[PDB]
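Okay, so here's the structure we're looking at.
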Amino acid sequence: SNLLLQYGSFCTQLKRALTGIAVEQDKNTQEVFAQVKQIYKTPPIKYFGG
Amino acid sequence: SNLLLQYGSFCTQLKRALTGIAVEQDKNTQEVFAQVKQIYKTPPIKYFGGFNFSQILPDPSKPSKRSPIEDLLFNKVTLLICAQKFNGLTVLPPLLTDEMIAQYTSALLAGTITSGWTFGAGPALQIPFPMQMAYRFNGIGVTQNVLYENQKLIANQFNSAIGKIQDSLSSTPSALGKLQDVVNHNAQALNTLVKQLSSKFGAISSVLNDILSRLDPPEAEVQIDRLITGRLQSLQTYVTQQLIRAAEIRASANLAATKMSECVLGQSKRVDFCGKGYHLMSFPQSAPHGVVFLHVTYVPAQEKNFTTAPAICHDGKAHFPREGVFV
Amino acid sequence: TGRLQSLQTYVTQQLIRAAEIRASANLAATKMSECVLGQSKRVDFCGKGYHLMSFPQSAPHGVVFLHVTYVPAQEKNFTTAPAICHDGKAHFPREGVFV
Amino acid sequence: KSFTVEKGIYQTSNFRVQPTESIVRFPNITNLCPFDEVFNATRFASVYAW
Amino acid sequence: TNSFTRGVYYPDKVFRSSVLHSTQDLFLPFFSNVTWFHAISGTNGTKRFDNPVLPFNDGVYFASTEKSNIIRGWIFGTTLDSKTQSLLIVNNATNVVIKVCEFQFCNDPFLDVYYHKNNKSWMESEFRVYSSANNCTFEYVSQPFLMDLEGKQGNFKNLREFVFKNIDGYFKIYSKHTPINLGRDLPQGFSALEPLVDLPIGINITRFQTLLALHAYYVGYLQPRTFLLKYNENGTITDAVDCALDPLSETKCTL
Amino acid sequence: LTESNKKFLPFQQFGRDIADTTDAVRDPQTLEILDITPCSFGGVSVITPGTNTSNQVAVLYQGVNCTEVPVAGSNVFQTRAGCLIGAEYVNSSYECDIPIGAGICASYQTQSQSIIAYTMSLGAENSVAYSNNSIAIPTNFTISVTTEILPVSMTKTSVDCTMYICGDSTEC
């Protein structure tokens, strides 16, 4: 580890990039699925006109 | 410089790739804004049937012919710049300065409010504003008699809504997040590139003068051999990160060109594309390294339930509504 | 290591460039399924002006579209009014402009 | 890499100005000896008394 | 008691304006206990000194509050005899004297007449702890650093703080004087130490002792730590925070 | 070197700033604080109308105050992009032929042939007659045919890693 710190900042770039990827994946599910504000509930009886 | 020639022609593409990115940013601004052929202007009077347009139309009191809404956007976006020019790194200015960017935006407003939407498909044809809104209610499924029977109430509803927009930006500090992260990522990448000069990459020292002076030439070349590749890979990473990031902006630039083509030069029937609800019309506003839209939508409220039946029999024959529901 | 770096650079450039082409390929697939197999109501999607139809044409490593559009001309001003009152009740046009 | 060029702009090289002379200001004012004062005394002495 | 914020100095001789910097040098850790170290030292009869030997754990931070000249000086060394080189620093009223030369052993202040404060106030008794040795080194006489700003009617206390450290042979002395009202040990506030004296004398040092003339001081040990210094306006250290005291400090150092 | 107004504290000497650049120094004699800045540099570019029509060019230096510092032709001009020599700043406005920057476009146009640089014009200025009651209905149309080009696929390639890197040598 005494040599890696001597090479500069080659971990901060590769730690700020995987964090940007990881937080982007949780974002992607939000637009696809969370398109509704309230949560609707189906009626118990299920006769939808045949 | 002599040691750089034995590696070959690596930085020739590095100058070529950044040229292609630079000429691309002068092309993204073109089709987003220059969708028109002639620059229009509004008449001196500004009575648009009872609709107040003072917030988005330009105000000539200030030197720059800008609007009060976009003036708030300019103060919020904040850009150090001095140290970047000191290591061979340059910042080329945009081809279109900010004065004519506002002039394209002012041209798009003038064609929209006066000529309706026909100026995007041929010569501009004038039409009074209260009948233009009658032709946008007609494309969402409601009839023209709704508007004129409630013209004054809709005018106050539009006028009060546009005043809430200015206070909405000032109250929320996370409003202009997307534009701010654009200039933040560029400046942060530059500082990480400059600070790579202090790194030694497993050499004697990070100053090229000390390696040449304190040590003899015969093994000075092997010391700067390790120093160059450490600096070269740092330069290679910067371009590759810029190449990926430039493609992401082009994806957003093409989407912004579509919204100006459809949501502004017409009424779009795509659900939840222009705005949240049934769409009416839109407004473009300039911004630092971006564009801001003002979508005007339609939302029903004040429900009331009823009883229905899908057909009517009168003389032994079924009847179906021409356009409507039997209530 | 100098020669292996050249492939590492060259493969990276082709991967980025191939992603741009696929973005153009998906746009061409949409235009063939909207501007050719029907009529599209999107403004300035199948060419400037009101759109009628299109004709695909083959090309080396590409495709060429011949959009047939509609453009009005020969304008003349008129005097108009939002509606018509005949017998104390307003009359609204069903499809036209009171000119 | 041609004998014919089309209209437009083309970057060729870069411009750099050059240094003119050198400036070295080592520490202030300076350190100095008083043995030079001996020279401006006046008289000397005997021959067995150098 | 526990030290609150004291123990910060300028690490280098570089001017930086309105910047946040990170430092790796040896420092006094925040929120660490300090021993009271009271010595009566009344000089009565035969010997009443309360001086033990201190282990010199990677430099010494020293704080004191005398009236005029009660606390006098220092010896640094290992064997504390003429065998090995020993530092000695004395703040005389005219000019300070610093002597690196080897000394056999320190002498003692005069065990004079019991009326130490009745009528005995004549300035005298230069009790000459310095001894004679052959192989003898250079001396660094300069301006006194223990100038006292006059405290009138109480509520004035010129607190003296000095850090002595040894890095790669070189011996660094940092000093500051805070003329602030204080009724509690090491009062609140933030104070950054200037660099004062450098010594190019490379010897082993593991022990030190204090000179009290007569006829009360806090000692702390420095450790390697990483801090976040803040430079504001004309290169003034307004604040510095730790990177290992608590998780909030770790996030502050990270961001 | 240049004069510095920033006040130093007496003990410190250097003037380093953000990143690792030295920014200010003090005089070793008479103890005066100075300020530093790198001397100017930049890239050069050539504006030409092509070898088909002529041979005159008009070079440009990027980000150099040529009024402040001499570069060493026909004329000199100041622009936010840099200094342009070889063209004159005409006052009229036309469309853009060769872009430079900050709304400056150059072209090879007559007044008897020379290279000129002007200010960009966004198009013909036009007005419309808005009114309380005014409509304009077209009476005739035009069936036009435009064109549009779209890439589809590039050329398939493949490599042989062993053969390319090692020229049929068993040691490599």
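Numbering of chain E is taken from Swiss-Prot, so the residues present carry the numbers 29-68, 71-245, 264-303, in order.
This deposition comes from electron microscopy, 3.5 Å.
Positions of Cβ are set from backbone N, Cα and C atoms, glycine also.
In Swiss-Prot, a mutagenesis experiment is listed as E:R190 to K, annotated with the note Partial loss of biliverdin affinity. Sequence-distant neighbours of E:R190 (mutagenesis position) (same chain, six or more apart, CB under 8 Å from its CB) are E:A93, E:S94, E:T95, E:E96, E:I101, E:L176, E:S205, E:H207, listed in sequence order.
Under the heading of natural variants, Swiss-Prot lists E:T76 to I and annotates it as follows: In strain: Lambda/C.37. The secondary structure of E:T76 (variant position), as reduced to three states from DSSP, is coil rather than helix or strand. Every protein chain shown contributes to the tally, and the Cβ of E:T76 (variant position) ends up with 5 other Cβ atoms within 10 Å.
Looking at Swiss-Prot, you'll find the natural variant E:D80 to A noted as follows: In strain: Beta/B.1.351.
DSSP classifies E:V83 (variant position) as coil under the three-state reduction. Under a cutoff of 8 A between CB atoms, and with a sequence separation of 6+ in the same chain, the neighbours of E:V83 (variant position) are E:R237, E:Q239. Swiss-Prot lists E:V83 to A among its natural variants, and the accompanying note reads: In strain: Omicron/XBB.1.5, Omicron/EG.5.1.
Of all Cβ atoms in the protein chains displayed, 17 besides its own lie within 10 Å of the Cβ of E:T95 (variant position). Among the natural variants in Swiss-Prot is E:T95 to I, noted as: In strain: Iota/B.1.526, Mu/B.1.621, B.1.1.318, Omicron/BA.1.
Quoted from Swiss-Prot for the published natural variant E:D138 to Y: In strain: Gamma/P.1. Taking Cβ-Cβ distances under 8 Å and a sequence separation of 6 or more, the neighbours of E:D138 (variant position) in its chain are E:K77, E:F157, E:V159. E:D138 (variant position) carries neither a helix nor a strand DSSP state and counts as coil.
Swiss-Prot lists E:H146 to Q among its natural variants, and the accompanying note reads: In strain: Omicron/XBB.1.5, Omicron/EG.5.1. Cβ contacts within 10 Å of E:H146 (variant position), excluding its own Cβ and spanning all protein chains shown: 14.
Record note (Swiss-Prot), natural variant E:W152 to R: In strain: Omicron/BA.2.75. The unchanged residue is displayed. Counting only same-chain residues at least 6 apart in sequence, none has a Cβ under 8 Å from the Cβ of E:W152 (variant position).
When secondary structure is read from DSSP and collapsed to three states, E:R190 (mutagenesis position) falls in the strand class. Listed in Swiss-Prot as a natural variant, E:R190 to S is described as follows: In strain: Gamma/P.1.
The Cβ of E:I210 (variant position) has 14 neighbouring Cβ atoms from other residues within 10 Å, across all protein chains displayed. One natural variant catalogued in Swiss-Prot, E:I210 to V, is accompanied by this note: In strain: Omicron/BA.2.75.
In the three-state DSSP classification, E:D215 (variant position) falls within coil. Listed in sequence order, the residues of the same chain lying 6 or more apart from E:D215 (variant position) and placing their CB within less than 8 Å of its CB are E:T29, E:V62, E:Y266. Per Swiss-Prot, natural variant E:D215 to G is noted as: In strain: Beta/B.1.351.
Swiss-Prot gives this note for the natural variant E:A222 to V: In strain: 20A.EU1. Other Cβ atoms within 10 Å of the Cβ of E:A222 (variant position) number 16 in total over all chains.
In the structure as shown, the Cβ atom of E:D80 (variant position) sits within 10 Å of 11 other Cβ atoms. E:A222 (variant position) and E:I210 (variant position) have their C-alpha atoms 14 Å apart, to the nearest angstrom. E:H146 (variant position) sits 31 Å from E:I210 (variant position), taking the CA atoms of both as reference points.
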